[PDB]
Number of protein chains: 2
Amino acid sequence: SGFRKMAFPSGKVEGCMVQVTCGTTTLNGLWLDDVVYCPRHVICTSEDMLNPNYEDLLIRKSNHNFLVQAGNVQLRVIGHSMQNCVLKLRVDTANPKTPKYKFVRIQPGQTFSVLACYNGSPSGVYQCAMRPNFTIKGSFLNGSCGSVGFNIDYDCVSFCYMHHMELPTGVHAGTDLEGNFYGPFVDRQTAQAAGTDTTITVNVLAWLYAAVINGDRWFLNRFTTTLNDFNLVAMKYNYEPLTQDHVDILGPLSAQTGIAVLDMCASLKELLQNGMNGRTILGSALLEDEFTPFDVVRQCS
Amino acid sequence: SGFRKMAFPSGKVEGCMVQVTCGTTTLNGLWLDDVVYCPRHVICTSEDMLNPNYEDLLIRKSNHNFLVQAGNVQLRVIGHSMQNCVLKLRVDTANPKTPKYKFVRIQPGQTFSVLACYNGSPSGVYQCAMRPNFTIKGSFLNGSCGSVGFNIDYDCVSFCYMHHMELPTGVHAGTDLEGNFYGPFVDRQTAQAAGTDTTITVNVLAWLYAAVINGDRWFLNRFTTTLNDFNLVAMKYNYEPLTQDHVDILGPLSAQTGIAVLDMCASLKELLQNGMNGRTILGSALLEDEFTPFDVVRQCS
Ligand SMILES: Cn1cnc(Cn2c(=O)nc(Nc3cc4cn(C)nc4cc3Cl)n(Cc3cc(F)c(F)cc3F)c2=O)n1
Ligand SMILES: Cn1cnc(Cn2c(=O)nc(Nc3cc4cn(C)nc4cc3Cl)n(Cc3cc(F)c(F)cc3F)c2=O)n1
């Protein structure tokens, strides 16, 4: 029993982080086989950071301009290329601890583990979700550029996020491991605004099922609603649309608990309309939306 | 910016977990140097589990009754001893990935990372606190016995918890790595009740400082209170006493934010008396008490 914000064990990823330095600019890189992946922002001097032309900046570089340090051992760069917003540095040594891995891009509403990293040294691990507005509400300080987000399936690490910058609201923006940004952001040191966010409805329902599995049932009721009558109220509360696919994905949880999805939706409608009234669900006083149906099944087996 | 429930990177601990089997009973063990540490409950058959006499059960065992599996490799047991509620199995192979480590016992109110483990295989990592009543609000399923909790300081892993059982309220009880239980619990398969819990006041104040560092200031006020007038109200709300040592420990956070501790206490008194009124602090709608002052400084550098 119990329900926590649970990350994947980070060991397989810790063994891949290195430090990348170009000039006096430094950040974190990801060493897989004989390639190091890192934000291309590393080739910016402090004067290039506001408005870089990255093609210009990189053609002025050679392999010897890149200092890669894997803990103690300096890795010799023997090639460099740029792929969208990530730089690829070929090194003369394959990482002997390279896990089986994939580069996957995730969807808004999906979760992943973040290994926060500073000067190539892992500092902490936490779980988060990609928000509907393509930001993440991370925890990152100066020096965290290049930290990665990932999921693990069996023994395969699916890398899905590489951290780039913090927006003025304190939320975070980055790319997939092919260098393509999540959301309408660009890798310049300029203030950029996140769009309006929404609440991930299917995740809230998944978490309510987790509560029932763990014996929190006070919010349940005998009522039911239709899909469209639910979506009419929820969207007044800045909730995203609940599709039949979302209802379908919630199937297994509905089966294990014996509570129909539209029955759970009637509970959520009342919680939205009435609040939670000095009560908690799984230790929280608000409706938690950063647990996917898969996360719930994973933790509530 | 940002503030999350952040665990330590788990790699150094993942490399130490093994599976221990005695008869048909199986659980997780911790392999450090040439010793495997695990709950002594493993020597119980299903019929011994309710009311074991562990000295009796163990004298009837020999080294060949213990199957230790480090992933693929079977470790040969060459000795066994029992220390309080943990069993020590000497093996013929030192763990080549043994980190620098210590066995430390933690205090109620202190936090640690949990590596949840099943059949010797790490599954997830999360952060939690030792509650004032010496339980932890973990997330554990069947097969998690022997999972460990830890902190990391520089490169040294300080092991502080080994998981044993789940209580009827769904909270969790275990021992330090010397086998001495936290709290008034015993390793028998009988229903045991946790005592009444309290809220960790110094941690709530630390988290309010974290909020101010992250720009959440709506709960601040121009008032101040005395230590004893604060403790009179807080204890009406099942909060633990705030000592001058607690005020002293909060010193650095008070200095970095320029908010005196008893000024922050006046904010907490109002939050307790008035509630939070449809507003959130660092993404939570209740007063979070599982972040220590050190956790805040760690994450809000
Ligand atoms: C508060 N915070 C939260 N997350 C972050 C991540 N982050 C970062 O770590 N570094 C950044 N700028 C750099 C300055 C450097 C100074 N030296 C010596 N080396 C440096 C390297 C970097 Cl990468 N930034 C800002 C930033 C990074 C980008 F990749 C980008 F495209 C635009 C940006 F404005 C940053 O956000 N900090
Ligand atoms: C739901 N939950 C949450 N945490 C836990 C931890 N936990 C556990 O993992 N196993 C336990 N009993 C066993 C049964 C076995 C069956 N086989 C084949 N092997 C087994 C091994 C164990 Cl250890 N228990 C119960 C329990 C474990 C103890 F160590 C103890 F002292 C008293 C107890 F009641 C358990 O709580 N489950």
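Chain A residue numbers are taken from Swiss-Prot; in order, the displayed residues are 3264-3564.
The header says X-ray crystallography, 1.6 Å.
The backbone N, Cα and C atoms fix where each Cβ goes, and this holds for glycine too.
Feature annotations, reproduced from Swiss-Prot:
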- A:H3304: active site, for 3CL-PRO activity (ACT_SITE)
- A:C3408: active site, nucleophile (ACT_SITE)
- A:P3395 to H: In strain: Omicron/BA.1, Omicron/BA.2, Omicron/BA.2.12.1, Omicron/BA.2.75, Omicron/BA.4, Omicron/BA.5, Omicron/BQ.1.1, Omicron/XBB.1.5, Omicron/EG.5.1 (VARIANT)
- A:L3468 to V: In strain: Zeta/P.2 (VARIANT)
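Here the features listed in Swiss-Prot are painted onto the structure.
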| residue | record | DSSP class |
| --- | --- | --- |
| A:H3304 | active site, for 3CL-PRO activity | helix |
| A:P3395 | variant position | coil |
| A:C3408 | active site, nucleophile | coil |
| A:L3468 | variant position | helix |
* To do: Sort the recorded positions A:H3304, A:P3395, A:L3468 by C-alpha distance from A:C3408 (active site, nucleophile) and give me just the closest.
  => A:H3304
* **Close in space, distant in sequence - the residue listed as 'active site, for 3CL-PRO activity', Cβ under 8 Å, 6 or more apart** => A:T3288, A:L3290, A:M3312, A:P3315, A:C3348, A:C3408, A:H3427, A:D3450
* To do: Please report the number of other Cβ atoms within 10 Å of the Cβ of A:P3395 (variant position).
  => 19
* Surrounding CB atoms that lie within 10 Å of the CB of the residue listed as 'active site, nucleophile', all protein chains -> 25
* To do: Consider only the recorded positions A:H3304, A:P3395, A:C3408: which of them have a Cβ under 6 Å from an atom of ligand 1? Write none if no residue does.
  => A:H3304, A:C3408
* Separation of alpha carbons, A:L3468 (variant position) and A:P3395 (variant position) (Å) -> 16
* Ten-angstrom check, please: count other Cβ atoms within 10 Å of the Cβ of A:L3468 (variant position), all chains counted. => 26
